[PDB]
Amino acid sequence: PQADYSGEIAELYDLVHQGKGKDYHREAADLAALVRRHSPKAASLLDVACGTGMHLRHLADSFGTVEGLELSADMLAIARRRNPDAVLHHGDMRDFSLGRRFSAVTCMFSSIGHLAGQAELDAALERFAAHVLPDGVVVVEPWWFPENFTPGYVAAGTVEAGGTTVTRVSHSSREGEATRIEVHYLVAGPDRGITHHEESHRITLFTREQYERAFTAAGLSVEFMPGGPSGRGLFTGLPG
Amino acid sequence: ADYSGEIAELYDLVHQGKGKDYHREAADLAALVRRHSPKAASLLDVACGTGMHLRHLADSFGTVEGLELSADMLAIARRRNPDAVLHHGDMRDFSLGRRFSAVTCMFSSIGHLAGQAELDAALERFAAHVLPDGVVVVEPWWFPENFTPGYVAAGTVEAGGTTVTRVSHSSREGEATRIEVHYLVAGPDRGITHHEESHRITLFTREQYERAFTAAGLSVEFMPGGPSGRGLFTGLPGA
Ligand SMILES: Cc1cn([C@H]2C[C@H](O)[C@@H](COP(=O)(O)OP(=O)(O)O[C@H]3O[C@H](C)[C@@H](O)[C@H](N(C)C)[C@H]3O)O2)c(=O)[nH]c1=O
Ligand SMILES: Cc1cn([C@H]2C[C@H](O)[C@@H](COP(=O)(O)OP(=O)(O)O[C@H]3O[C@H](C)[C@@H](O)[C@H](N(C)C)[C@H]3O)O2)c(=O)[nH]c1=O
Ligand SMILES: Nc1ncnc2c1ncn2[C@@H]1O[C@H](CSCC[C@H](N)C(=O)O)[C@@H](O)[C@H]1O
Ligand SMILES: Nc1ncnc2c1ncn2[C@@H]1O[C@H](CSCC[C@H](N)C(=O)O)[C@@H](O)[C@H]1O
């Protein structure tokens, strides 16, 4: 049971989230508009935990420079193939140092939840502040806050494309300060038969004030906007 | 063991999810029986499984009994049909010491036999348990000409807090279908569990079924369509 977005799990990622109705084109359009509201001259964007680089692909149409940081080599390989021109980095949002600063540092789809507690979140936000330009914005899509988390939640969905049928079932429970989300897959095709895969993640249920404390310790002013890309809302931060 | 444990426990929910209507099939079956035997009063369901047909057939026939090889399936059937006599046994060699107006074998259970000889044997046993005015009914598996290798079935159903996803894959293995079936079973407390079964279901030709019926002294007819699109064979003694 893996926790590192690798192997076959990485290969299924885009198909499954497409099946669940995720619309990266609309999300990118909205994000780019939000960046330009806070920074009308923005010409550059770093997407941290870029995964398979789906947002970056669309954001390349709005900004002259897009870069990405991704911990998982297998996700990153997909991201690079999708963004063959972009400079994408293999590393860790807790401790990274790129060549430059950007008008927007973004961290989407609750990837920030993969951090383990307040020290790590603080560290990541300090790094984001370190890579943002003075008239820029830091954008973090949080995981659920403890008060909005729904333990016992089961998601199931099946999709097919290109001869491959993929079923994904998730189960979520409370494990201390985090969601434990277990995810099983059945992957079927006419000649390959059926294979079973599993993943299991601890995604931290930070409170709003814990997010805010992280932005604040980084020198960033912080604003929460409810709703956002997944019903989890959006944090925006501005330097100095 | 085939059809055992958690697989047996999931059987009814997954086939309900797939739209299988045992109430309508039982009514159609009862009508077919009574067309051939208007005073029909008894029925034996061979390979009765969880006893879903029998539950409904008991409202049409004064006596219903069943034969089932799997203990875990049989336990379910008994709980569903607590007034009925259900036997633990094998369609290839059983002997109940009585006869019935109908002997039925539904949902391609006959595919669990291998070879002409086992098929002949079963049909002889069915003839040995049918009344002389009655009828043997067997739902075949697919004929070779209609089998679709590489077939993938996937569906998800939820009942009572439990979400079950079933995915089957089918290929050719000699003169049979190899069907492998994976389940993901999920619930708020239970989490997710994975289960798997795998079966060989023999691709008997139409002529093979007819040979089995004729050797058991039954006059045979194939009725196309049937409960599953695979038709139904009927057989009447005294040929
Ligand atoms: C609607 C609603 C949902 N939830 C929770 C329950 C459950 O944990 C989740 C819905 O399950 P899903 O299987 O639909 O979760 P998902 O597609 O959002 O995947 C989640 O986990 C993946 C493993 C991660 O890769 C992913 N991010 C980090 C990329 C993460 O967002 O959202 C709540 O806690 N409160 C709610 O009001
Ligand atoms: C429509 C069509 C289907 N098929 C085949 C392909 C595949 O093997 C099957 C459809 O898949 P499914 O997973 O829908 O099969 P099913 O719910 O009917 O389960 C079958 O297998 C189960 C393991 C058995 O327990 C069961 N009987 C013996 C009780 C048997 O009927 O039917 C064909 O070969 N040709 C066809 O034209
Ligand atoms: N410490 C860390 N630094 C960088 N990336 C991380 C990380 N911990 C987890 N990740 C990455 O977080 C990503 C979560 S999946 C989200 C991917 C992408 N933002 C999207 O919207 O589709 C994964 O690719 C995972 O490898
Ligand atoms: N040799 C044999 N004798 C009796 N039952 C058998 C058999 N081989 C397989 N079976 C039974 O055949 C059944 C197939 S499942 C079909 C069950 C039922 N007739 C229904 O329509 O739902 C299983 O319960 C299996 O255990």
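Residues 10-249, in that order, are what chain A shows, numbered as in Swiss-Prot.
So this one's X-ray crystallography, 1.6 Å, going by the header.
Just so it is clear, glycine is given a Cβ too, placed from its N, Cα and C backbone atoms.
In sequence order, A:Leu65, A:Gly77, A:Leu78, A:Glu79, A:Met84, A:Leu85, A:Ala88, A:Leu97 are the residues of the chain that are 6 or more apart from A:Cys59 (S-adenosyl-L-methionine binding site) and have a CB within less than 8 Å of its CB. Annotated S-adenosyl-L-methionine binding site per Swiss-Prot: A:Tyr14, A:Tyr22, A:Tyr33, A:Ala58, A:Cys59, A:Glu79, A:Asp101, A:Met102, A:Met117, in sequence order.
Within 10 Å of the C-beta of A:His123 (mutagenesis position) there are 20 other C-beta atoms, taking all protein chains into account. Experimental mutagenesis is annotated in Swiss-Prot for A:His123 to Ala or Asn, with the remark: Strongly reduced activity.
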For a quick check of understanding: given the listed S-adenosyl-L-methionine-binding residues A:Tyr14, A:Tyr22, A:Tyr33, A:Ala58, A:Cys59, A:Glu79, A:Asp101, A:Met102, A:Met117, what is the maximum Cα-Cα distance in angstrom, as an integer? 23
Quick note, A:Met117 (S-adenosyl-L-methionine binding site): same-chain residues at least 6 apart with CB under 8 Å of its CB -> A:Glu36, A:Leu40, A:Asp56, A:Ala58, A:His64, A:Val148, A:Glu150, A:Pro238
In sequence order, which residues at least six apart in the same chain have a CB under 8 Å from the CB of A:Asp101 (S-adenosyl-L-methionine binding site)? A:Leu78, A:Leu80
Can you grab the distance from A:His123 (mutagenesis position) over to A:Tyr33 (S-adenosyl-L-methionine binding site)? Cα atoms, rounded to a whole Å. 21
Got a sec? Which of A:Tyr14, A:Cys59, A:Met117, A:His123, the recorded positions, have CB under 6 Å of any ligand 2 atom? none
For A:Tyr33 (S-adenosyl-L-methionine binding site), which DSSP three-state class applies? helix
